[PDB]
Structure formats: C-alpha cells, structure tokens
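Quick notes on the structure that follows.
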Amino acid sequence: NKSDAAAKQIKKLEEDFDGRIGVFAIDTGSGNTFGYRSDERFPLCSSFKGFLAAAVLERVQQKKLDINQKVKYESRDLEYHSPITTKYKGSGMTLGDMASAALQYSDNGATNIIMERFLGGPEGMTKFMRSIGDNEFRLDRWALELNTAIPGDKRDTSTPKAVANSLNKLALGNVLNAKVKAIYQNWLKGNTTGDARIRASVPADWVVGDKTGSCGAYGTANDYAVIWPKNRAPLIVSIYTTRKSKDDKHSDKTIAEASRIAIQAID
Ligand SMILES: *C(=O)[C@@H]([C@@H]1N=C(C(=O)O)[C@@H](S[C@@H]2CN[C@H](CNS(N)(=O)=O)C2)[C@@H]1C)[C@@H](C)O
C-alpha cells in the first residue's frame, strides 16, 4: 500500500523518460525495504569502483597490502578519464589515495591498475563480491570496455537489491572493522560526482556517501548511497536506469526523483 503508491510513481517516471528504473532502498534502523524492478539486471558502469575500493581495504585490513605503499605507473598510457592519476604520474600515488581516486573521481587509470596488480582483474572483483555473499554481481571487462550498456547483455551487471545489500554489508556491516569501515565511509562521503543525483534528493544537512556511474550509451546511469539523516538510523538507496535508444542521454533528475520516491516509500 505504501509500497504500491511508490511503485505507481516510479512506473510513471520510467514511462515519462521512456526507459527503465531499478530501485532498492533499506531503512537499516527498522528493516523496511522498497524495491521496484529490484531483481532485474542493470549495467554497473563505473559504479563498481565503490566496491573495488572496499575490496582494497579488505586486503589492507588483512595486511596483504599496506595503505601507504607507493604504486608506480610512470610508463603507462593512462586511460581516458583519469583526472587524478594523470596528475601524479611522475611521483606515483599511495595505494589508499589511488583506491579513493577510483571511487571519488571515478578515475579509470586508478581502477585498472588496482585490478591488474592487487585484485585478480574482473574475475577477482567478482570473487570479492561472492565472498561477501553478493551472487548477482558480475564484472567481465576492464574500466573502459565495460560501458556498452547494450540491452540484454549481462556482462558487467548487477541488480539494485544486490547492490544495496552489498553496500549495507560494506558501509554498515561487518566485513570491515571499526577503523577501516570509517575510512571507507569517509571515502564515500567525499565522492565528487553525485551532486545532481542521490545527494540532490535529500535535505542539505543530512550526510551522504555515494558512488555514481554513467555509461554514455542507452542513457545508462546509476547512483548508490548510504544516507545519515539527523538523529535517525542510516538509509541505503540504490538507483539504476537505462533508456530505450542507444543515443538517449542519461537523466540525473530522474535518478534524483526516483531517490525521493524511494526515501519516501520506507518513511
Ligand atoms: C564510469 O561510468 C565512467 C566515468 N564515471 C562517471 C561517473 O559519473 O562516475 C562518468 S560521468 C563524469 C563524472 N564527472 C562528471 C559528472 N559530474 S558533474 N560534472 O558534476 O555533472 C562527468 C565518467 C565517464 C567511465 C567508465 O567513462
């Protein structure tokens, strides 16, 4: 009933821009959920970078990597959209700066380097997600090839629900200890790419951490967030969208709107 009216609104919203919306929201205080197409598969785009940083911090926490070890890449041809790694090319970067660059600026060079050197590539990112008990998450290709968002292709996809559950386990749950979890949160809170998305759907004084993605094809874009309202339990929102035509552009306002409707369904 509270659920069916949110579903109506989302359905309207997806018809309005002539595409498809996936939502999954959790109130971690009360347990209440809301989903819409929350078990259907959606391209990840960059959004998986958020889990990559947590994979790295898991390795830090088990002392299989040091967060301050230098990572040198002086000879590499940096991928397009490496705004952060390009500037540090000569000096290298700390593993931790590199990971958070991956997350906070969606840096493709940061992404590819970490996956090649420390993570066992796409297969090993997928392995990290099975290990927390995400079974829907799949990664197949590398940073710049995973964006084709072709309807029906399952490469590089997850579901809204599965993303939410993962983020809940990683941000709020028990894979990371106190200390490392707070690093991970601070990383999410400093994400720079999501001002117009989930961040836009909540009051100004609520703290938000998020990771976005935009494929640039099939209007495909997404965002997921942990939300800390004033004097109340944290929320998880996970919003994924695709559009009918190859040439359609993403719509941030739709994401922000789908988020408002979702925060309202669990309120
Ligand atoms: C991943 O999807 C790609 C990479 N990451 C992006 C992202 O949104 O995470 C895209 S979009 C890009 C990020 N900064 C701008 C949006 N913020 S803003 N200027 O405040 O509107 C544009 C970017 C392409 C990668 C795989 O291409």
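The numbers used for chain A are those of Swiss-Prot, and the residues that appear cover 28-294, in sequence.
So this one's X-ray crystallography, 2.5 Å, going by the header.
Cβ atoms are placed via backbone N, Cα and C, with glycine included.
Copied over from Swiss-Prot, here are the features:
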type	residues	note
MUTAGEN	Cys72 to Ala	Abolishes resistance to imipenem, amoxicillin, ticarcillin, cefoxitin and aztreonam in the JM109 strain E.coli
BINDING	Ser73, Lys76, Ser133, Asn135, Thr239	beta-lactam binding site
ACT_SITE	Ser73	active site, nucleophile
ACT_SITE	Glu172	active site, proton acceptor
MUTAGEN	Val207 to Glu	Similar catalytic efficiency to wild-type with respect to penicillins, cephalosporins and carbapenems
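Taking the features listed in Swiss-Prot, we show where each one sits on the structure.
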residue: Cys72; record: mutagenesis position; DSSP (3 states): helix
residue: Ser133; record: beta-lactam binding site; DSSP (3 states): coil
residue: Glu172; record: active site, proton acceptor; DSSP (3 states): coil
residue: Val207; record: mutagenesis position; DSSP (3 states): helix
residue: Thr239; record: beta-lactam binding site; DSSP (3 states): strand
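Across the structure, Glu172 (active site, proton acceptor) and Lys76 (beta-lactam binding site) are spaced 14 Å apart at their Cα atoms. Neighbours of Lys76 (beta-lactam binding site), defined as other CB atoms within 10 A of its CB across all chains, total 28. Those residues of the chain, other than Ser73, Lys76, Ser133, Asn135, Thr239, with a C-beta within 8 angstroms of the mean position of the beta-lactam site C-beta atoms are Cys72, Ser74, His108, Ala129, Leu130, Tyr132, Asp134, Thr138, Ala170, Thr220, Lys238, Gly240. With a CB cut-off of under 6 A applied against ligand 1, the recorded positions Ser133, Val207, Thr239 are reduced to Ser133, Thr239. Sorting the mutagenesis positions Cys72, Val207 by the number of other Cβ atoms within 10 Å puts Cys72 first. Candidates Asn135, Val207, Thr239 (recorded positions) were compared with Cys72 (mutagenesis position); those inside 10 Å Cα-Cα are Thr239. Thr239 (beta-lactam binding site) is 22 Å away from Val207 (mutagenesis position) when you measure Cα to Cα. Under a cutoff of 8 A between CB atoms, and with a sequence separation of 6+ in the same chain, the neighbours of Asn135 (beta-lactam binding site) are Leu105, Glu106, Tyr107, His108, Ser109, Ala170, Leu171.
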